[PDB]
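To keep things clear, I will list the structure first and then write my remarks on it.
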Number of protein chains: 2
Amino acid sequence: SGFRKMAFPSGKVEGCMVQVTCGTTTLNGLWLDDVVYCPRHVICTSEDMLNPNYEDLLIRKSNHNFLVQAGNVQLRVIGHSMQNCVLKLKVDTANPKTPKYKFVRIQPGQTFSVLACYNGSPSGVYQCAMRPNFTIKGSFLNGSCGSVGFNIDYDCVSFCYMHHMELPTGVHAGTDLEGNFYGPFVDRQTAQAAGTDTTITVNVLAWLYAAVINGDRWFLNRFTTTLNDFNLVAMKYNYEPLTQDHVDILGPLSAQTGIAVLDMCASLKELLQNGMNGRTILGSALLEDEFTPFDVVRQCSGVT
Amino acid sequence: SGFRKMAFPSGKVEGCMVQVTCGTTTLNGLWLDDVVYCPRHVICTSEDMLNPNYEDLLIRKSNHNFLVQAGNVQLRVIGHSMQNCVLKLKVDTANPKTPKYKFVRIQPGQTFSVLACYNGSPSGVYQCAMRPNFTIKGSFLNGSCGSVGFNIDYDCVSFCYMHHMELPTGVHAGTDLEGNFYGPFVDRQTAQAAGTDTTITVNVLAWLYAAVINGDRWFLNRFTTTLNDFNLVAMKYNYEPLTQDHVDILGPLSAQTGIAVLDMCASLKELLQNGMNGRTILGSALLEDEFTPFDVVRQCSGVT
Ligand SMILES: *[C@](O)(C(=O)NC)[C@H](C[C@@H]1CCNC1=O)NC(=O)[C@@H]1[C@@H]2[C@H](CN1C(=O)[C@@H](NC(=O)NC(C)(C)C)C(C)(C)C)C2(C)C
Ligand SMILES: *[C@](O)(C(=O)NC)[C@H](C[C@@H]1CCNC1=O)NC(=O)[C@@H]1[C@@H]2[C@H](CN1C(=O)[C@@H](NC(=O)NC(C)(C)C)C(C)(C)C)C2(C)C
Ligand code: NA
Ligand code: NA
């Protein structure tokens, strides 16, 4: 028993992290096969950042402008390309440590693990979720750009995030590895705001299943509810709506604990209106919405 | 900006994790050089656990009783030894992936990263601290035994914890890699209780420095305090006492933010007496004591 914010092992992704320098601007790229993926604003200067025309900045750039450093080796760049907001530096040499990998664009609510890098070197690993506003609450300093979010399906590293931007609040924005931004954000240093940040209800419900399973049970209560009437209440507290899919998803946990989702909804409903009255659940004083139904199943069945 | 519970990269330690089976009982061992370290209760059956005489259980055991499995290889065991509560299986082959390593016994308050394993396979990584009662609040299921806690000093993996036991509460106990238990715990399934779990004050003070640095500043206040008078108050809320060493330790953060420790103590003092009044600090509704002064410096300077 016990329940933690737990990242996948970083080891397989560690092998893929390289430094990418362009003039002054230096940051992290991801090396899979004979291609290094990095944010395209590696090309920009501090001033260029204010309003870049990348197309235009790319004209005065050749393969040899791009310093791909793998720890203390230099990969030869034999091609560069722009795919939405990432550069794809074709290098002579395939990453020998390339894992089985996919690029997936996550939906909001899905969680993934961040391997935070500086100078193309892992500093730390942590979990987080794609909020519904399409930000994440990372920890990221200058030089973190091109650090990646991943999940692992046993053998296979699924890459979902490349880190580009911080927004006032210390929330973060970035791209899939196809370089399409999550949410309405652009790689410019112009005004642009996150929308309302909603709570991921299905994730909060899974957390409570995770709570129950560990023997924190007190929030449980006599009442049941309907999807519709729980939403009437949720909406107000800025919770993502719940759906039959969310319910089907939670089934495993429902089956594990013998507590129908709709019962757990009633339990969660009261906590929304009455708060936690000083108590914790799994040593959290607030309702934790950064666990997928899978995160709990993973951690409470203990899959590897 | 942004601040997370962030584990070191697991990759270097991943290489060291092997399955160890003895009859029925199967769990994780750590493979460095020609030695595999595991909990000694690999030898016990379910019944033996109730009150084992290891010395005595070790008599009816030979090298060949111990199945050291490295993914899908079998390491030959050419020697076994008992060091307090760990076995040391001498094998023919040195782990080629052995990192630069040390074994350190941490003091309580120090944090380290857990790489949670089943069948000698990394399932997940998370940070935690050695509470002052000498428990940790892991997440650990049956098969997790012999999973290790580590820190990294740039090149060098420092191993501080091997996981043995869960206690009612879902708190956990275990050993240094010399197999001496942290705290008064024994590898028997007998009654034995954790002491009072105290809050790690120096760690809470660092968290607030971490808060300040990210622009959560509101808890800051007009008052200063003395070490003595803050303790008079702390004691009551079950906070670890503060010392001149704790103050010298926090200096870097004090210097970073221009806020004397004793000021931060006054700020923390009021929050102890008045609570947080619904507000969060770094999106935590309670005072987080699972960050070393180094954890913040690491994450907020961004060392690798
Ligand atoms: C990134 O380039 C890097 O790590 N290498 C230098 C960097 C990461 C960033 C630094 C602080 N925290 C982080 O996550 N990202 C940037 O420098 C991006 C680049 C240039 C500015 N910028 C920002 O993130 C800026 N944010 C905003 O401009 N904010 C709004 C869009 C809401 C205004 C700063 C102010 C520097 C954080 C672009 C976005 C291409
Ligand atoms: C470990 O052996 C393993 O993972 N491989 C089988 C296992 C880890 C444990 C299972 C549930 N959560 C965990 O962290 N540890 C044990 O089985 C240890 C072994 C045998 C019993 N035991 C316990 O942890 C038991 N706890 C207690 O006995 N509790 C007190 C000492 C306070 C009574 C259980 C009840 C099984 C959790 C010894 C301690 C050698
Ligand atoms: Na970009
Ligand atoms: Na033991």
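Numbering, chain B: per Swiss-Prot, residues 3264-3567 in sequence.
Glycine residues also receive a Cβ, built from the backbone N, Cα and C atoms like all the rest.
So that you can see what the record holds, here are the features copied from Swiss-Prot:
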type     : residues         : note
ACT_SITE : B:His3304        : active site, for 3CL-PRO activity
VARIANT  : B:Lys3353 to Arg : In strain: Beta/B.1.351
VARIANT  : B:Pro3395 to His : In strain: Omicron/BA.1, Omicron/BA.2, Omicron/BA.2.12.1, Omicron/BA.2.75, Omicron/BA.4, Omicron/BA.5, Omicron/BQ.1.1, Omicron/XBB.1.5, Omicron/EG.5.1
ACT_SITE : B:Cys3408        : active site, for 3CL-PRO activity
VARIANT  : B:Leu3468 to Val : In strain: Zeta/P.2
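Looking only at the recorded positions B:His3304, B:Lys3353, B:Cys3408, B:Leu3468, the one with its C-alpha closest to B:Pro3395 (variant position) is B:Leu3468. Residue pair B:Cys3408 (active site, for 3CL-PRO activity) / B:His3304 (active site, for 3CL-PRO activity) shows a Cα separation of 9 Å. There are 25 other Cβ atoms within 10 Å of the Cβ belonging to B:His3304 (active site, for 3CL-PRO activity).
Every protein chain shown contributes to the tally, and the Cβ of B:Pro3395 (variant position) ends up with 20 other Cβ atoms within 10 Å. For ligand 4, the recorded positions lying close by, meaning a CB under 6 A from one of its atoms, are B:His3304; the full candidate list was B:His3304, B:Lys3353, B:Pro3395, B:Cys3408, B:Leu3468. With a cut-off of under 6 Å between the Cβ and any atom of ligand 2, the recorded positions B:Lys3353, B:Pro3395, B:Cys3408, B:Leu3468 reduce to B:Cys3408. In the three-state DSSP scheme, B:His3304 (active site, for 3CL-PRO activity) is classed as helix. A 10 Å cutoff on Cβ-Cβ distances gives B:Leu3468 (variant position) a total of 27 other Cβ atoms nearby, all chains included. Summarising the environment of B:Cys3408 (active site, for 3CL-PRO activity), the number of other Cβ atoms within 10 Å of its Cβ, over all protein chains shown, is 25. Using a 10 Å radius centred on the Cβ of B:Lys3353 (variant position) and all shown protein chains, the other Cβ atoms total 16.
Under the three-state DSSP scheme, B:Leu3468 (variant position) falls in the helix class.
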